[PDB]
Amino acid sequence: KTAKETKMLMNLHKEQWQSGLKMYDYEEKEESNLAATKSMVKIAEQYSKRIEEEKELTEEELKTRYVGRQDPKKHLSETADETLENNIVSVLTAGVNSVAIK
Amino acid sequence: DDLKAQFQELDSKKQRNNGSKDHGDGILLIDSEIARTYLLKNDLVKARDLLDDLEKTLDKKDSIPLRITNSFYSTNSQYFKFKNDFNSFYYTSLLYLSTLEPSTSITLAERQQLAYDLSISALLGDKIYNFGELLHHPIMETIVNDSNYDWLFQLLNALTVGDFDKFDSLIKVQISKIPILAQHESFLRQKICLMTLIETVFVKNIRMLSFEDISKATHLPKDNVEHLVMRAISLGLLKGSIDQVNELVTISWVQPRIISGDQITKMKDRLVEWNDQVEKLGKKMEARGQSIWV
Amino acid sequence: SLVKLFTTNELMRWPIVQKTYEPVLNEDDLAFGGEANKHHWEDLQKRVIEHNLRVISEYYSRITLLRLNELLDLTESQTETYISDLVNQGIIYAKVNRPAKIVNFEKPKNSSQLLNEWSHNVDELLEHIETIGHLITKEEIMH
Amino acid sequence: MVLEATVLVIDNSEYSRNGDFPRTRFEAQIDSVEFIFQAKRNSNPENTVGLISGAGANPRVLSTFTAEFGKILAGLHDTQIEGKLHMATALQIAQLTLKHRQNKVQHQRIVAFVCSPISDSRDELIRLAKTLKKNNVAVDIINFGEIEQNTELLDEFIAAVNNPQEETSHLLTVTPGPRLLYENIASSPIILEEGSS
Amino acid sequence: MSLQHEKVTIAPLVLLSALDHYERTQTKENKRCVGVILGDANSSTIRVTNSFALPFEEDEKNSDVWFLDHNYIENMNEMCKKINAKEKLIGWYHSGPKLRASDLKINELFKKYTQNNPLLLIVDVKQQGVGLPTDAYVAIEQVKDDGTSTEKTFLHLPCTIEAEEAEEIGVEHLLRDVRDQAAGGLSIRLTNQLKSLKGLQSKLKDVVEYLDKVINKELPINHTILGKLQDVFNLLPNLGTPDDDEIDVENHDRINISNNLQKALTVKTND
């Protein structure tokens, strides 16, 4: 391969310059934040159940015997990080726009 | 009618001899002229549906010579002034000028008579504030020393500066003379007042104006002021809202106008300033949290 | 001449519109017409003022109550009945003050409205700059 | 003449709807486009002819070098009778069409019809005259438009351009009056020309 | 002919290919190549499947003079359809680097073949920008009054791309990169944002110098453009407005949610 060919394949988004200054309409952000918090209240209840146990001999045996899968731990960690990054970008974008343009 | 039959027959053979030539052009011209006969004999009803049909077939065409569309607009122009509809004629006249044949068969008399109808339309008009632009074109541009085109053009230029005083003197004499102006008195009287309002508003780019500014410029009582503010808004010339409790007009939108030379520089000055802002902001923020940019 | 009046937003006071088209349209039958027909004609009044109010909400964001009465050509008590009827019907948004202060038609100004409008504006800006850019390219070739 | 690719320029100016050649000047030319293809073929059947227009602002490639009669004919049907002759554009484009060919062994000939006076700038013509020599092209002009009242700008150029060689560029002046253009082309040299070598 | 051109998606193969063709004909030193672009259209979505070179000669002296062999395009094409009916003649590619008014003459010839308005695909081979060096333009014919009577003009349409599944596995197989145009994870999107700023800065500069040339080298005043810049300034945000206060309040909610999410995660790590 040549580095002329490589560069062409590599760029695949002419609307990069736009889309990163583009921020989502704001009615959707509010909606989302409530959903995310409230949903985690319910996966916290399930978290509590999980750590009632944590006593069976052998971690692996716990997962089979009382069906430890359907793991609340993993859903709360996933959710929290997903929502976290979203909010980092949101605060950054809006704040950047405000000063650059005015 | 003799020529119309003649051509239809001829083209049948002739299309095949050329092997290609659009002959549906000739027909349209014939058709156009017949509608014109009717207007002269004052049969506006027959002439009307023939204008309709003409406009549809022409525009279905993806390519049209100048001659054909010019003939059709001529027919229209005449129909609108006969009827004494100022608004419609102005729309036509413009078009006719754009598409106007490079032929000089078009007599000076024809030019002079149209020039006259266009200026009368634009007094009476519904959206014309483009009076200067109009004057810059051959049709009026050259025909200025003549007496008919003196006081006439004086009016247009009185509108531009919004002088109320010059306006008043001209109009008193001329309202008798031209009878179109007598019956359309309301329009004409509103028109000077409006043109002043658009001038005051454009220069003060601040977002609020008291009623007192309008009162003095247009020299009207306050009752009349808020109505005049309703009219601009209805035209779409302006957008905003009216506070009666504080006696304000909050203008929130200005309608673009002719960009003069001075303004080219003004634009440039602000754009440099806003270049720098983007520039300052990107450089510092690269430096901040340099470590991660995967 | 009748339809074209009511479509344009330039308000017009009842007493006169009455007069104007009375010797014209009352002549014709259905809706207007004779004696029984006059008790259907009547409604046209009501139409005129809920058109006027409607225009006023758009243009006037703030207007005094005494003034609004003057425009509508109605005593204080009828004016206020009618404003009430329009908000129930949802045609307009209204806040009235009876000690004869202000009647405000302005949009209740929420959080959402400020932000969402701002959101739009910003995309439109970006869109403009781009467009300008295509056309500078063109002008080099012309020139 | 032997194994030859030809760009024929058929011109359909505003002067071509005339009737100098009865009944109609256009129809006398139609027959000539057909005849030229045939004469060249009859010479040596490995000859080919392609077609470009003089008509319009610019030429249009209707047909490249081909042996099919059919392509010349469909192209021939395509005309505009209010076209106009520009000598310079037609020459230049013809040379380009010649650079690419079905068989590149074939010799390079331009046949061009002139059906209106020529008033193109002289400067343009001078330069083209010696371009042609670089790439070694010959050209025959079937002339009947120009002579009606306007002195020949091309003759001298072609003459100077020609060498001892089988190829022979020519100025052919053909009686412009009623006699049928095609008939006169058959009765004058066009494939009865002799070599210059 | 058709308005159906509202998005153009272009296979990674088309972009790749055009670039290769440029050097396999050996047209360089500011010499154009025109080739036929084959693929699907007659749809809002245009999908350029493939491309092929066309013999081309460029002459700088007159731009009224050019070679394109007409008959070649048509023969080559019809064989391509039998493999795949998907390909139709949908237009022609141009090697750039810029839009021309000399692109219009070429345009007319190809419009005879086509049943849609030819797509004019500018693959710029100077490979400039952080975005694609590919602009998309469809010839629109519109009636317009500005002294001119009817304008024919080339209007920008946005560029996006689309890739077939097989072609996509092939693209990653070449690259050792995990890609960064992805708009993937949190790292990648911060990166793109910084790119977006540097991008803007350049575009604005170019506007500044256009204005300069009009007031110093007397390019004729073109009203239309300035009209638009006028609005850009009229719809400009402004400080001191209670608008700003709202955004500030909004900001407070968003830090509240981050604060809670981060603390939830302190628990998770402790666990």
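The residues of chain A that appear here are 205-306 by Swiss-Prot count, in order.
Positions of Cβ are set from backbone N, Cα and C atoms, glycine also.
According to Swiss-Prot, the features are:
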type: VARIANT; residues: A:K208 to Q; note: In strain: NRRL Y-53
type: VARIANT; residues: A:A239 to T; note: In strain: NRRL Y-53
type: VARIANT; residues: A:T262 to S; note: In strain: NRRL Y-53
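Sequence features annotated in Swiss-Prot and their locations in the structure.
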| residue | record | Cβ within 10 Å |
| --- | --- | --- |
| A:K208 | variant position | 14 |
| A:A239 | variant position | 11 |
| A:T262 | variant position | 9 |
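On the backbone, the CA of A:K208 (variant position) and the CA of A:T262 (variant position) stand 57 Å apart.
If you take the Cα of A:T262 (variant position) and the Cα of A:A239 (variant position), they are about 36 angstrom apart, rounded to a whole number. Residues from the set of variant positions A:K208, A:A239, A:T262 situated with their C-beta under 8 Å of a chain E C-beta: A:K208.
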